Amino acid sequence: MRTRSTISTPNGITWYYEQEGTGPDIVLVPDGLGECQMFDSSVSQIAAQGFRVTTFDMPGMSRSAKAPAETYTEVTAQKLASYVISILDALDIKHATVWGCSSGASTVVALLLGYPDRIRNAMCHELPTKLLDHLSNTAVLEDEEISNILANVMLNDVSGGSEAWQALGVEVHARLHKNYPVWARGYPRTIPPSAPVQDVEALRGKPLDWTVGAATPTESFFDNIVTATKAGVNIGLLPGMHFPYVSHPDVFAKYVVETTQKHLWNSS
Amino acid sequence: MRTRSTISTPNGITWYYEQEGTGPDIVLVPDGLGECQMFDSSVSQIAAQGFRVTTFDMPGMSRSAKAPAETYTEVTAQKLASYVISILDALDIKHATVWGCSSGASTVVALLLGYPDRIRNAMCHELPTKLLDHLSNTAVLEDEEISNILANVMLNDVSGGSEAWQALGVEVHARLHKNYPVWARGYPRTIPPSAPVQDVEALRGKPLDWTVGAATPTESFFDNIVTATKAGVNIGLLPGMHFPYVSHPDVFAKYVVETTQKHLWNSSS
Ligand SMILES: C[C@H](O)CCC[C@@H](O)CCC/C=C/c1cc(O)cc(O)c1C(=O)O
Ligand SMILES: C[C@H](O)CCC[C@@H](O)CCC/C=C/c1cc(O)cc(O)c1C(=O)O
Ligand SMILES: [K+]
Ligand SMILES: [K+]
């Protein structure tokens, strides 16, 4: 029942995407690694509740690598939001619920603020607003050292579940291996300063639901809790750390379905 | 030089207390384990910046164990605040800056709200507001089972620094071993519901500075960040987890000194 295909947008990107289901649109935007196979289990569980679920590899990453260099260098939330609107346009998705973690979180808040008529509601998880020099500094290393450093960070520091992370399988980890240097060179130096959470009053009353990982060290996304609370935005936790859709797919799917259902009720 | 002595209060407690320095009073209230040797390095560093620093073991715990049963059973923030005021009265400490973590955090917020004339400013760290059934359930086990379980929890789950925690040494850990069953039977069922942070508007504008451990899992004191932000109370992080005065004593001491200095400036302003 899964459609697995490609679509070309006039910004030069040939996207790999997947779709499943019929009903209101739910779009799952990847984290910075850009790898939509991380949503595989959850896409079927969400679609089975009466939704059309769409996800895709991000430009320059995995199977969406046929893209111009501007789409995967000096990347900002605003660039990514423009790229996601281009694929929604191409797929004729007029009104979508959106999820994103990491740069995906920055993307979905930029989508909700920038394109309000297009976005039913946004779920953001672990939105990066701080420059971390130790990750910025990986951008100047050789590709093999970047892949080794970041593969270890994901598995041992922020996966929220090392066994589920490894169980993504050899093919996915081979794609991630190639994505690590693209991510290092294009994301950590430019994504955090582009965070669309400088104007707290712009977030107030918006259909935004914000999460942090329950096991994430407090320091990592402390600022997300403070910002959400200042804006009166719903803020809570999902199990695990940076990849709840990998570590806890059934909890993740239930959250996405229940949050979408809450906004469908409110909308009527 | 450090005073190390005992003093009795008319509520029946014989306190073990330590004091060092001259200047404005800073009082370091222990966490639930009630063991003031955890502050030993910090007391000297803080006192050296021009403060009189006082600390003590808590009633029923460590060297303050000669105390009536009411002082270490059915413990609440408000009971602990009344006990701390008793020792501050006994030591003629009229106006104090106070620090506390855990049940100590609940105690210092209860002190600031209940005795505003006595408290210059309060620093609270990791204030418990939720009942945890797995900790409340230790109370029915045998003393040795409680000590073994909670010694392991403190080292592995909340110390913030296994080397520093173990380096407290045999004397301290032998006192903690005896305290674990007292704490388990007296604290976790009654402290969280007593949290004095249910009235958010009562906190607004108060001289309160709130911290959580940087490495603490986000779930543990998520509610503290939310509450502090709702109240407009200063909220930030210290290195480590539940025992920054053990894991990072020099950072802890600098925080206490700088926060006290900030409020001395504001008090004159
Ligand atoms: C206090 C912490 O525990 C210290 C270690 C934090 C480390 O493990 C986080 C690993 C995932 C990185 C996200 C991130 C980082 C960055 O510098 C820029 C970004 O754009 C991102 C992003 O896009 O998500
Ligand atoms: C989501 C988290 O990771 C789950 C694990 C949290 C666990 O490891 C922390 C242990 C520290 C507890 C202090 C405390 C707690 C309490 O419920 C009542 C009290 O009275 C106190 C007190 O007296 O100090
Ligand atoms: K699950
Ligand atoms: K230190």
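Sequential numbering from 1, following the chain as shown.
Method on record in the header is X-ray crystallography, 1.6 Å.
Backbone N, Cα and C atoms are what each Cβ position is placed from, and that goes for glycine too.
The local packing around A:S102 (mutagenesis position), expressed as other Cβ atoms within 10 Å of its Cβ over all shown chains, amounts to 23. The zearalenone binding site annotation in Swiss-Prot covers A:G32, A:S102, A:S103, A:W183, A:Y187, A:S220, A:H242.
According to Swiss-Prot, the mutagenesis experiment A:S102 to A carries this note: Abolishes the catalytic activity.
Summarising the annotation, Swiss-Prot assigns active site to A:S102 (among others). DSSP assigns A:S102 (mutagenesis position) to coil in the three-state reduction, outside any helix or strand.
Non-local contacts of A:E126 (mutagenesis position) by the CB criterion (under 8 A, 6+ apart in sequence, same chain) comprise A:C101, A:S102, A:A105, A:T211, A:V212, A:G213, A:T216, A:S220, A:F221, A:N224, A:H242. Experimental mutagenesis is annotated in Swiss-Prot for A:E126 to A, with the remark: Abolishes the catalytic activity.
If you look up Swiss-Prot, you'll see A:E126 (among others) marked as active site.
Long-range Cβ neighbours of A:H134 (mutagenesis position) (same chain, at least 6 residues apart, Cβ-Cβ under 8 Å): none. Where Swiss-Prot documents A:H134 to A as a mutagenesis experiment, the accompanying text is: Retains about 70% catalytic activity.
Using a 10 Å radius centred on the Cβ of A:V153 (mutagenesis position) and all shown protein chains, the other Cβ atoms total 16. In the three-state DSSP classification, A:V153 (mutagenesis position) falls within a helix. Quoting Swiss-Prot on the mutagenesis of A:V153 to D: Retains about 50% catalytic activity.
Among the mutagenesis results in Swiss-Prot, A:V153 to H has the note: Maintains the catalytic activity for ZEN but shows a 3.7-fold increase in specific activity against alpha-ZOL. The residue drawn here is the original one.
Looking at Swiss-Prot, you'll find the mutagenesis A:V158 to D noted as follows: Strongly reduces the catalytic activity. The secondary structure of A:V158 (mutagenesis position), as reduced to three states from DSSP, is helical.
Its Cβ taken as reference, A:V158 (mutagenesis position) is surrounded by 20 other Cβ atoms within 10 Å in the chains shown. Where Swiss-Prot documents A:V158 to H as a mutagenesis experiment, the accompanying text is: Retains about 75% catalytic activity.
Close to A:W183 (mutagenesis position) in the fold, though at least 6 residues off in sequence, lie A:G32, A:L33, A:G34, A:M61, A:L150, each with a CB less than 8 Å from its CB. Among the mutagenesis entries in Swiss-Prot is A:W183 to F, noted as: Almost completely abolishes the catalytic activity.
Among the sequence features in Swiss-Prot, the mutagenesis site A:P192 to S is noted as follows: Strongly reduces the catalytic activity. Spatially close to A:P192 (mutagenesis position) yet at least six residues away along the chain are A:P128, A:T129, A:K130, A:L131, judged by Cβ distances under 8 angstroms.
Counting only residues at least six positions away in the same chain, the Cβ atoms of A:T129, A:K130 sit under 8 Å from the Cβ of A:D223 (mutagenesis position). Swiss-Prot gives this note for the published mutagenesis A:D223 to A: Retains about 40% catalytic activity.
Quoted from Swiss-Prot for the published mutagenesis A:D223 to A: Retains 37% catalytic activity. Secondary structure at A:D223 (mutagenesis position), taken from DSSP and collapsed to helix, strand or coil, is helix.
Quoted from Swiss-Prot, the note on the mutagenesis of A:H242 to A is: Strongly reduces the catalytic activity. When other Cβ atoms within 10 Å of the Cβ of A:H242 (mutagenesis position) are tallied across all protein chains shown, the result is 24.
As annotated by Swiss-Prot, active site applies to A:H242 (among others).
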Judged by other C-beta atoms within 10 Å of its C-beta, the most isolated of the binding-site residues A:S103, A:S220 is A:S220
According to DSSP, which kind of secondary structure is A:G32 (zearalenone binding site) found in, if we only use helix, strand and coil? coil
Measuring Cα to Cα across A:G32, A:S102, A:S103, A:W183, A:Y187, A:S220, A:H242, which the record gives as the zearalenone binders, how far apart are the two most distant ones in Å? 19
Relative to the Cβ position of A:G32 (zearalenone binding site), how many further Cβ atoms are located within 10 Å? 27
In whole Å, note down how far the CA of A:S103 (zearalenone binding site) lies from the CA of A:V158 (mutagenesis position). 15
If you check the recorded positions A:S102, A:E126, A:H134, A:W183, A:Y187, A:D223 one by one, which have a CB less than 6 Å away from any atom of ligand 1? A:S102, A:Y187
